[PDB]
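A.B. asks: Handing you a structure now.
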Protein chains: 2
Amino acid sequence: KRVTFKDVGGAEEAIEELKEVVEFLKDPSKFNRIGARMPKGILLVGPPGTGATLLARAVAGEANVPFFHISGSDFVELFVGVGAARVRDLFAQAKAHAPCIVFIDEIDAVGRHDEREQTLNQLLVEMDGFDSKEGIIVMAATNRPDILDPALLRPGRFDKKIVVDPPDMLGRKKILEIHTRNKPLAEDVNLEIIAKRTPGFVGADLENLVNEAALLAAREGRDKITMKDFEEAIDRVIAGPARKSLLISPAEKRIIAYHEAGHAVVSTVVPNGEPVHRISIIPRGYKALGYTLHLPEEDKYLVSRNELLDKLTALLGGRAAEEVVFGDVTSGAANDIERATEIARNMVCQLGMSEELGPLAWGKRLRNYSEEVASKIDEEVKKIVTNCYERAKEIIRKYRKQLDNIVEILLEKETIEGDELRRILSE
Amino acid sequence: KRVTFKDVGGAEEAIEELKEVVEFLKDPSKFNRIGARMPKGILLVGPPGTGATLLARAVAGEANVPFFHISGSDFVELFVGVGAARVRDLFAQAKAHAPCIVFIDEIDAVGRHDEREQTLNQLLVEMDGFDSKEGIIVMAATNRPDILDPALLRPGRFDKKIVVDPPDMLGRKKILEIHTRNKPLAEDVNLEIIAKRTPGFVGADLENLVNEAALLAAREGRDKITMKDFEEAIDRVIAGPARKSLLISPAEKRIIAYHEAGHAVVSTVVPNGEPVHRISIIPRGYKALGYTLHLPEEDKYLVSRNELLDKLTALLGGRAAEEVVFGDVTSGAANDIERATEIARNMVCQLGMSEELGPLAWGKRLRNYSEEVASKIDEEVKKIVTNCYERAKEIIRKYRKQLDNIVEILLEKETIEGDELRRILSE
Ligand SMILES: CC(C)C[C@H](CC(=O)NO)C(=O)N[C@@H](Cc1ccc2ccccc2c1)C(=O)N[C@@H](C)C(N)=O
Ligand SMILES: CC(C)C[C@H](CC(=O)NO)C(=O)N[C@@H](Cc1ccc2ccccc2c1)C(=O)N[C@@H](C)C(N)=O
Ligand SMILES: [Zn+2]
Ligand SMILES: [Zn+2]
């Protein structure tokens, strides 16, 4: 089926770069005429499923030009001479159908110590063989850009790369819409929230998510995939399934509840938190007794000192709540404490966010500073973490009653949504 | 013989995940119809004997569907071409009997540099060969998940893993019951206590335990396996046989007695101990002159500061008793002291359990803190260990008489049960 850029999501940078290619394909003369020479080989780099093959097709379809799809894993295991013969044929079929695009999927499988030499070299000859002015352009995709023989990277061949960057929230939204074209979605499904909740997800991750939501609905023999299926599909993909197996005693469930309710309260009360999306007391995957999902609302590229101080306080909210409520803190907060200490070090040692130490990068060449500076760093780190801690305990003391309500609900229902949470904290 | 999930123990998480598979097998259409695609290859990961083959069979038997058991060690040593031919045959027999399950035991023996290439690749073709909608699903087991060729792990093949986690106490209980189906057990046999006493044990460990108890009863030509056989089988499996060979002088036997009675008293007296199950003065395995078994009663996932302080005191009980009773401490407590120092460091450096040092993770990047902080850590570590020590010596001084009774009994009988121990400490 024909494909254009409207069928690829979240790769705007790469598509803009590829827009010139489309033009060169559409009308080679416009370049040839003034000596603007095109690359003979373009290499798209990124993890599998980022649509690096879809993009190729999208570039041909966007200039209404032939597209010859080939795989670099097909040439592995071929008979002596067969691997080289296939390549010679492909390009012969390209020159005739030119202008066109010649794609080579999983190229790092061929461009990598025997017959693989003949096929690779044969490629190197075909590259050196065709005329770029003919409007012919070879592409290739590879999440394995280092395994490639440096010969293919030499001027005249694959001497250009177009970077295929991971999608932002809006790019993830479009990728979901696309993977959702032929799926029965319930009306309660909000792809914007699912996109918000999958930062770091690429196209192939997003496609798997959609499948996981379908496996979830199919499991219950249902005909529409629902917001529940998506939200649960995200949680499973990230933090594994839901270990409703293990037996947690009532006392430990209280501590877990308080701990989690602690994060959520402090996170909400504090000025710069990302809003809480959900609190769960349900164990998930490899040792994760509870957690608090946030729902971002941004796409921010800078972070401020106050925002990190607020995030630090929230990270200490769990333990603060334990201390204040039970007196006897548990090992549960170890990861919180390590995450918090790590932020403070970074503020003090890289971001120039302590007044004592100044706008200096201490560290990096590894530790390269005196013992006197080392103790000032620790002192500053301790003092930041400690203040955010007291500040968390004060939020706990002040919202004790609503904190109590929140763990009471959580112990009964195991989950509470952020709206309900904001509602309980507003008197 | 037919098998279901009722015949596999302690793998509830994995079985819940596998419940979808069962359904997909039962009625493929329910998925196919809305595009919920299944994995073609599922990989179960875990140590040998965790019933990863039993589970496969359990998934087929739970959907009343054919099961083709194959071994990956059978294809090693095969003639040129034979290894690939076997694979082609297996799947041919699967498509016809579909829906079904195709299992491949010890897959890491084939999916790992000659004929093993043909057989492996032939597998990679058969995978890419069958239709998932047909209701066909390939599984495989491997405690060696890293030795596997990354090709098998690529989407379209073994691109899913279901984690087979080690059983809790209740899971161990069921595994024992199952391995105890066809064994003559005395009435005095309590599988719950044996399950409690084998934390960390997996299915194959539990099966060996049961055998070891049988070897113990057979040795005395008896017809019923007794609680004695089980308890002794545990002690042998963990700490080796009982070295009733070596000759320990009366004076050293006293110190050993006091030392052990020390642990047990302090452990019992202190609020958070796990209850003592048994004290033995009988040497066992590689340099272990005495020891105190505890019988847990929980399945706890959090540990508190007070619980670690109590455990620390108990760990110092042995040496406390030596100091108080003899004046001249021995090298015996070296491992106790190292274990205790290790807990204190961890409380102070990871768990945020000292007030001076705050809820900071010091360490981890290795030591990355000033000399000033290093001395505060040591000072806090020393002060924790020292207080738990004085506290242990005070428990020794206060229960001196019952401590005396306990070593007197121990020197005569060499073993005392926890009930008797609790009885002697209650006036
Ligand atoms: C309320 C808390 C438990 C919630 C906490 C996560 C949290 O901050 N949510 O807000 C959590 O789930 N921790 C886990 C995992 C873990 C990882 C490393 C550790 C290192 C040292 C000590 C304990 C550690 C525990 C745990 O404790 N897991 C238990 C099962 C364990 N590992 O035994
Ligand atoms: C009453 C105690 C003896 C009981 C103690 C265990 C205990 O805490 N039970 O509560 C014990 O059995 N220790 C063993 C093994 C060991 C291991 C490492 C050592 C390092 C330094 C010094 C002595 C070490 C001894 C021993 O001492 N074994 C003797 C045979 C040895 N190794 O010569
Ligand atoms: Zn936490
Ligand atoms: Zn000891």
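Sequence positions for chain A are given in Swiss-Prot numbering; the residues included correspond to 156-267, 277-528, 541-603, in order.
The deposited model was determined using X-ray crystallography, 2.6 Å.
Including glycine, each Cβ sits where the backbone N, Cα and C put it.
Not my notes, these are from Swiss-Prot:
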MUTAGEN   A:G404 to L  Complete loss of protease activity and of oligomerization
BINDING   A:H423, A:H427, A:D500  Zn(2+) binding site
ACT_SITE  A:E424  active site
MUTAGEN   A:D500 to A  Complete loss of protease activity
A.B. asks: On a count of neighbouring CB atoms within 10 A, which of the recorded positions A:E424, A:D500 is highest?
C.D. replies: A:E424
A.B. asks: Let me know how many other Cβ atoms fall within 10 Å of the Cβ of A:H423 (Zn(2+) binding site).
C.D. replies: 29
A.B. asks: Suppose the Zn(2+) site is A:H423, A:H427, A:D500. Which further residues of the same chain have a Cβ inside 8 angstroms of that site's Cβ centroid?
C.D. replies: A:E424, A:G426, A:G454, A:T456, A:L479, A:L480, A:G481, A:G482, A:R483, A:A485, A:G496, A:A497
A.B. asks: When DSSP is mapped onto helix/strand/coil, what comes out for A:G404 (mutagenesis position)?
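C.D. replies: Note: A:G404 (mutagenesis position) is coil by DSSP, not helix or strand.
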A.B. asks: Could you work out which of the recorded positions (A:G404, A:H427) has its C-beta surrounded by the smallest number of other C-beta atoms within 10 A?
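C.D. replies: Ranked by other Cβ atoms within 10 Å, the recorded positions A:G404, A:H427 bottom out at A:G404.
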A.B. asks: If you check the recorded positions A:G404, A:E424, A:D500 one by one, which have a CB less than 6 Å away from any atom of ligand 3?
C.D. replies: A:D500
